[PDB]
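This report concerns only the one structure given below.
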Amino acid sequence: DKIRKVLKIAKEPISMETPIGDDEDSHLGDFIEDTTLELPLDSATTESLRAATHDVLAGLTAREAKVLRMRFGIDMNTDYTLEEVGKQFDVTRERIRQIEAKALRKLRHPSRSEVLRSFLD
Amino acid sequence: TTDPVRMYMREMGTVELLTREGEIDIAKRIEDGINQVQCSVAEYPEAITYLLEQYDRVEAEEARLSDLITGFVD
Amino acid sequence: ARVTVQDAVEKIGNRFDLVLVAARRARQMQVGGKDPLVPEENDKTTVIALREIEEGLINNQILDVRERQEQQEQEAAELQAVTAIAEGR
Amino acid sequence: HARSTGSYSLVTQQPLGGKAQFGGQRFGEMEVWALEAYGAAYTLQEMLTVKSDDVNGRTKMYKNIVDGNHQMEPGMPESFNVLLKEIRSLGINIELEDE
Amino acid sequence: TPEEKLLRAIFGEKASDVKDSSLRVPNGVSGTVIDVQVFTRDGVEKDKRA
Amino acid sequence: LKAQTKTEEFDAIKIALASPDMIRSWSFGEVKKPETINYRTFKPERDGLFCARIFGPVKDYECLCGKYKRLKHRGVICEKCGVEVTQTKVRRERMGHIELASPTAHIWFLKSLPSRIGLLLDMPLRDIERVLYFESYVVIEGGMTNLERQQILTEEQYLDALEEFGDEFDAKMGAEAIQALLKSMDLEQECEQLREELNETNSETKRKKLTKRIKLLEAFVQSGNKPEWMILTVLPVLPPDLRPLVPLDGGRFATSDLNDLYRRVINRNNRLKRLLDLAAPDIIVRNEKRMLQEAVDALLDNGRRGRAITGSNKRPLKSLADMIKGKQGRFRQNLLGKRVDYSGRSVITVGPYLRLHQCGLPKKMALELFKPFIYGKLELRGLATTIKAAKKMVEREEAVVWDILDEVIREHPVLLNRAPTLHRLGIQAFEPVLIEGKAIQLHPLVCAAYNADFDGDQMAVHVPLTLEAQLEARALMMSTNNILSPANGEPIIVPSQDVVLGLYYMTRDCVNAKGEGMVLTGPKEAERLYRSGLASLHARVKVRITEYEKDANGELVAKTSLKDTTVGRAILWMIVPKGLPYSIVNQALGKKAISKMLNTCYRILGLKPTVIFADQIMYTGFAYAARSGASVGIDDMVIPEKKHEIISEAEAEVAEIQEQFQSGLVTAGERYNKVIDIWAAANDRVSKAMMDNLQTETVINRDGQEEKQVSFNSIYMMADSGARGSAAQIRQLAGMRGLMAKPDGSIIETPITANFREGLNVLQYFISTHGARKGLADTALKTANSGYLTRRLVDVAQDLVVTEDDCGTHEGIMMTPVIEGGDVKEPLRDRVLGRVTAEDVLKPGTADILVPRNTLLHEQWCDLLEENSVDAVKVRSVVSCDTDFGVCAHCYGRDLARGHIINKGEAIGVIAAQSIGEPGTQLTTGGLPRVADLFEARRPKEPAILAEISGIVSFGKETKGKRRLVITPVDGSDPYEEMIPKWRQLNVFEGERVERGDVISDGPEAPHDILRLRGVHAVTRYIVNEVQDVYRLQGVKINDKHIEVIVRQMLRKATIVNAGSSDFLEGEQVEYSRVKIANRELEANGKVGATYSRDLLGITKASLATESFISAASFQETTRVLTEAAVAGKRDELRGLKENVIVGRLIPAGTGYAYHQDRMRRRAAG
Ligand SMILES: [Mg+2]
Ligand SMILES: [Zn+2]
Ligand SMILES: [Zn+2]
């Protein structure tokens, strides 16, 4: 079955400068689209999802926003393990985890939920 | 005419082919030349003691016989 | 709609400066810094600014006058703040 | 055919149809003269910068179209930015002077 | 990302290891499917429909 | 204060040679290996053309090895494999380098046609090449021995030469030799020697080359470039993503050709490094060095040596020089020219309902076009939760979105464009009107400016996104704001075919019709009579009308009377605004009069009234034409009753001349010509026969016996009105059609005696075929030929923009009627209209100023000039304008789509060229190439010769092949004597005095002469009168302004005579020159000023010289421009149009003209 794998890497790459069609300056390379870019109709919805979660995060308690912004990487370097957050907040382990639940819970029952649900399609 | 194939082909074509006797002549000259330097190296005191310092390191398990000598005559 | 801007070109001679000035003004309305000087028919900031030129209440001078004024209006607010930056010495 | 924001080419970032939602319309030299004969400079800049060749201005623009602020912060078209590396890849030192 | 990750925690969705490549009808053209053909590599097991 | 160091808004650009240290500055690593990608894990092999270490991470904010994968770690260089984790964009930027084993020649400075290394060293090319290939030794810094510095030796010669002198003599070979030569060269010293040598020997052959070399040298010195740098130590490598390896479907990979090329240069280089440590024989390291030289050449510019072919692929691989280059100049901005977002296109249809300012836009096109606008408005009003949900709403086409779209559309123009954009009217702004259906609807009145049919032409739409673009679209490119062609002030909005057939049928009168003789109170009850069925549309009737004349001072007078008119004209008067007299509608109203109606409406009531009027004319035109039931049947084309008789009578003539040729009474040619003429006479006879019968034949009775009026026959009405068809084309339908012509250009002596109402037989049809077939080709080639002309034209003008306000020169040209041989081939009023007077003009008596000095001449002033008998008016032109680097508006003229004098900053160069180019499709020594010949300055083949200098002349010496002409001036020195070949028949009288510039022979004259001998104003007049002849013979109206602005650019350059600052013979800008000798006349030297002589350059030759090198790199040969600038270290300041577009900024004209101005003064300013 390695014939396929082996046979593939064995092929020589095609000159991207290969003229194709119309005799026009259209060349093979002119048609290879960029897949690593991000379309603007998207990047905009990202800048929007930030404003959304930031809105729904002012709706929580001051400790719930800090603990949730901590538990995820929101507007901070990395993110913090639920124990790590425990050391910064001083009441540790199970205490923090409950707060997390209610936070997700308060954003769960729709008033909060109506704006953020539309991001998942 | 540029086109470097030609200025090469024409550059080597000047060198005359060796006679079958000429081949042995050149090889003999080579032997003398290297052999001059081989004997010339043997006359250096540091060349011996260094060889000594390398084999004393081989027996102490600080090196291997393959990283120092390729073998003697034999 | 605004069918012909001919009336606006009379107030400011250049006809290119009409596009520039009406733009600067049209932004005073679109980014919300200001409000219209004349009844808006639902005409977009593009046309509202041109109607404002037609009526002769907006051109490069007026705008420059208002802005140089707002600098001192804001310079009036911040007075006690920046002077408090006497820690300079 | 009509296109708002489509996919884009890798070699030069320029509108290209990949979904068969066709890449935008080609704006030519003669069409450029037409904008230069009219006094329209900004229509021409936005045509050959933010609407096409500018890998930044397009996104910086798009967020403003929905934001309700019509502006462009054009920057430099990727076409010329490539010409720069290409000349400079030769023995030619090409710099952008002053301020 | 952080805000996408919070989104998944609230709505509890498992984001797949697979991307959607499905062939969908070109925009605006509408018709009736009058046929389907299925070619399969020789050696891969033919699917149900095929 | 501190200026900066980080990013600002850059001005200008510099180009120069690159130092090895300079190339190393750019390099983020040495690419040391030919490896590309790993071959299993497709990851980049490290230290290879693609290297994450050298260039950048394959994926965003992620290390190659994968240790730092977090978006937090950023400036971190991984300790394992160094990759600073950053966006993959940096793989598109970071360059690299390669340190070359042996030195290497740069193909661009070695092989550009004027070999830079060659004339910098004053050394032949073949010698330099013989040194690069190791084919001979060259001396360097020869000392005092036996040998010259640049002298070349052979193996044996060098050896013998070496044995004699061991040192104090030096010789090398190869790249190192050339490099040693260039480094050793003392540039300062060569100039001194070169300056002296210039002075000693006087020969054109000698000092011509001398000045070329000295110019480069002092240029190269002042440049900052070091000659050594033309020989490559370090070779930059282009960033990987600009020659990417990207994969494709089915798993094959595809990559740029540079990779095949770069790899070779790396390999040979690497082997060479190796061959030194192996101490290979001479014959090899030389060969490896030669091989390295070839690869560098193929990488840089391919095709200057062997033309290397890509791996496994026949096609020669495309190189770096070929990436910049192309057909023509640059690929980037050239046609065509970059694709653009927020656009569309489709088939177009009519939409007579549109007001003149709008267009039908398909519903669907508008949804996809305004998509971001719709999204933001949807969540701005809160109909959508978030931008994503907004996407889903419009993606669903929810019913509420259509109303929001009407909002984003309301005031928001769209650009419509057609295919061959010729003049600026090829793009016009409209207000969009939402339309069901997939078709774009286009106002009929505009269909003319675009040259847009309904036979399926397709048009493109563009959305003006930015606010400045919306006000530009609405205030500049808007339909209602350009109603007049810029080529001539006449309206381009003229009613078209159906509409003019309506108004023609409306205002027309037959002899007896319902309501004839009655009288009505006003247009209102005239329409009440017509629509109700009482009165016929055209019947002679008196009706009370109230007309207006504004003859007060800005004030509308009223006057009412009983006008003797028809019913139709009474009804049409309802549309005509205010101050127009009723006289304008009282005529028969053909297409010609109907345009002058609009024209006067514009020149009296202004823009707004003309627009709403123009709309009205269209609506009414279509409507009444529809009631009329005009059609075309087969019995509508009437053949004359006497036709069979004319053909028969003319056919006897042909058999008579035939009897004369058989009897030898007439020669074959004399016969042929005779037969062609009699047949020719017949065509005229039959044609003016069916025309009389067809034209007037409605013969009718009123209360009496008879009367006869202009026929009401359908096909005739079409031709009288101007709607469609013409006496030539009608003649082909009914009377006989023409005498066709065989392909070689002869004309068949047996015309086509039948026409289309009758049948054409096989022969008649087969013969017609050649004319049709040649017809189609000619338009299709002459369409393309015309475009080439406009290209050359906008190139030579372009950067020309109205810059100053009034330059204030009293200078100007004399405007008289064209008055050719008959009476007045064009009046004076058209030539002088809209210009500005050079000096005050007199009545026939004086101390009476009619027009005061420089005053814009509008219609009243021209009528005031026509009231008085004034036959000649001197007028300022852009060709004489004193402003340097532009035209002062006062010298230009008024013309625009608006009647006001041209505004400051409008780009006239483009509009001049475009205006000259657009009509060129319609043209036909003589023809469209004749125009090209004029603008190209081409000297005719057997030109005439003009008296070089005034005074009595005579003939001297004898027949050597030239018989000398000796001129003898009265006061001055005689010495001028020209050698004229005597086998050309002369004119100049041997015993008469000839003024300088007289006709010393006959034949055409070169415009070069006219400028030199007769002067600037004279030659500019020759061009305008000659090119205008071609166009006007075809019916093309182009105001002389445009021809004049192109002309000004033709003479842009001049050649110095005297000295005291710059060089003797240098060709240079009269802008630059005039600024330099005017500055010296005061200040400076008391007066040291140098005299020049103006030159005439063809359009294509003058565009060659452009200060901006980025402008020249567009349309010229890219390779040559870049080298020639990089040697001189030329600094492009932008400042022009072409270049600012390239670099992507505001055009330094129009809306942008304010910007550049505002910055230009900040520059070179504290
Ligand atoms: Mg057509
Ligand atoms: Zn790493
Ligand atoms: Zn002037």
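Per Swiss-Prot, chain F residues shown: 8-931, 1135-1376, in order.
Method on record in the header is X-ray crystallography, 4.1 Å.
Backbone N, Cα and C atoms are what each Cβ position is placed from, and that goes for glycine too.
The Zn(2+) 1 binding site annotation in Swiss-Prot covers F:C70, F:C72, F:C85, F:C88. Other Cβ atoms within 10 Å of the Cβ of F:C88 (Zn(2+) 1 binding site), summed over all protein chains shown, number 15.
Sequence-distant neighbours of F:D460 (Mg(2+) binding site): residues of the same chain at least 6 apart with a C-beta under 8 Å from its C-beta are F:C454. The Mg(2+) binding site feature in Swiss-Prot is assigned to F:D460, F:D462, F:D464; the stated evidence is experimental evidence.
The C-beta environment of F:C814 (Zn(2+) 2 binding site), restricted to residues of the same chain at least 6 apart in sequence and closer than 8 Å, consists of F:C888, F:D889, F:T890, F:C895, F:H897, F:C898. What Swiss-Prot records for F:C814, F:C888, F:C895, F:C898 is Zn(2+) 2 binding site.
What Swiss-Prot says about the mutagenesis result for F:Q504 to P is this: Resistant to antibiotics salinamide A and B. Counting only same-chain residues at least 6 apart in sequence, those with a Cβ under 8 Å from the Cβ of F:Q504 (mutagenesis position) are F:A730, F:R731.
Quoted from Swiss-Prot, the note on the mutagenesis of F:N690 to D is: Resistant to antibiotics salinamide A and B. Classification of F:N690 (mutagenesis position) by DSSP places it within a helix. Its Cβ taken as reference, F:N690 (mutagenesis position) is surrounded by 20 other Cβ atoms within 10 Å in the chains shown.
Under its mutagenesis entries, Swiss-Prot includes F:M697 to V with the note: Resistant to antibiotics salinamide A and B. Around F:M697 (mutagenesis position), taking its Cβ as the centre, 24 other Cβ atoms fall within 10 Å, counting all chains.
Not one of the recorded positions listed as F:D462, F:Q504, F:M697, F:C895 brings a Cβ under 6 Å of any atom of ligand 2. The shortest Cα-Cα distance from F:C88 (Zn(2+) 1 binding site) to any of the recorded positions (F:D462, F:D464, F:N690, F:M697) is found for F:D464.
Nearest by CA distance to F:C72 (Zn(2+) 1 binding site), out of the recorded positions F:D462, F:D464, F:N690, F:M697, is F:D464. Proximity of F:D464 (Mg(2+) binding site) to non-local residues of its own chain (separation of 6 or more, Cβ distance below 8 Å) is seen for F:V354, F:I355, F:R425, F:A426, given in sequence order. All protein chains shown were included, and the count of other CB atoms within 10 Å of the CB of F:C72 (Zn(2+) 1 binding site) stands at 15. Annotation for F:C85 (Zn(2+) 1 binding site): same-chain Cβ neighbours under 8 Å, separated by at least 6 residues, are F:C70, F:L71, F:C72, F:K74, F:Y75, F:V92. Filtering F:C85, F:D460, F:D462, F:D464, F:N690, F:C814 by Cβ distance to ligand 1 (under 6 A) retains the following recorded positions: F:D460, F:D462, F:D464. Using a 10 Å Cβ-Cβ cutoff, F:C898 (Zn(2+) 2 binding site) registers 29 neighbours. Note: the CA-CA distance between F:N690 (mutagenesis position) and F:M697 (mutagenesis position) rounds to 11 Å. Comparing F:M697 (mutagenesis position) with F:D462 (Mg(2+) binding site), their Cα atoms are 32 Å apart once rounded. Under 6 Å, Cβ to nearest atom of ligand 3: this is the test, and of the recorded positions F:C70, F:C72, F:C85, F:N690, F:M697 it is passed by none. By the criterion of other Cβ atoms within 10 Å of the residue's own Cβ, the least surrounded of the binding-site residues F:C70, F:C888, F:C895 is F:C895. Following the DSSP three-state reduction, the secondary structure of F:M697 (mutagenesis position) is helix.
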